[PDB]
Amino acid sequence: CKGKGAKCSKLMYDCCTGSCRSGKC
């Protein structure tokens, strides 16, 4: 997954602690 501020996934939400946010986790 990715940390906060790291690339996100509008179709997967691979955010270690949360979901996508404007392209950044």
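What you see of chain A is 46-70, where the numbers are those given in Swiss-Prot.
This deposition comes from solution NMR.
Note that Cβ sites are derived from N, Cα and C of the backbone, with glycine treated the same way.
Under the DSSP three-state reduction, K47 (mutagenesis position) is assigned to strand. With a cut-off of 8 Å between CB atoms and residues at least 6 apart in sequence, the same chain places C53, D59, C60, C61, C70 near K47 (mutagenesis position), listed in sequence order. Looking at Swiss-Prot, the entry for mutagenesis of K47 to A says: Little decrease in activity.
Around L56 (mutagenesis position), no same-chain residue at least 6 positions away in sequence has a Cβ under 8 Å from its Cβ. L56 to I appears in Swiss-Prot as a published mutagenesis result, with the remark: In omega-5; 1.8-fold decrease in inhibition of Cav2.2/CACNA1B and decrease in efficacy to kill goldfish (LD(50) is 0.93 mg/kg by intramuscular injection).
A coil conformation is recorded for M57 (mutagenesis position) in the three-state DSSP classification, outside any helix or strand. One mutagenesis experiment named in Swiss-Prot is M57 to A, and its note says In omega-4; 2.11-fold decrease in inhibition of Cav2.2/CACNA1B and decrease in efficacy to kill goldfish (LD(50) is 1.80 mg/kg by intramuscular injection).
What Swiss-Prot notes for the published mutagenesis of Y58 to R is this: Loss of inhibition of human Cav2.2/CACNA1B.
Counting every protein chain shown, the Cβ of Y58 (mutagenesis position) has 13 other Cβ atoms within 10 Å. Quoting Swiss-Prot on the mutagenesis of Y58 to A: Strong decrease in activity.
For the published mutagenesis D59 to N, Swiss-Prot gives the following note: In omega-3; 2.8-fold increase in inhibition of Cav2.2/CACNA1B and decrease in efficacy to kill goldfish (LD(50) is 0.20 mg/kg by intramuscular injection).
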- Task: For each of the mutagenesis positions (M57, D59), count the other CB atoms lying within 10 A of its CB, then report the residue with the highest count.
- Result: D59
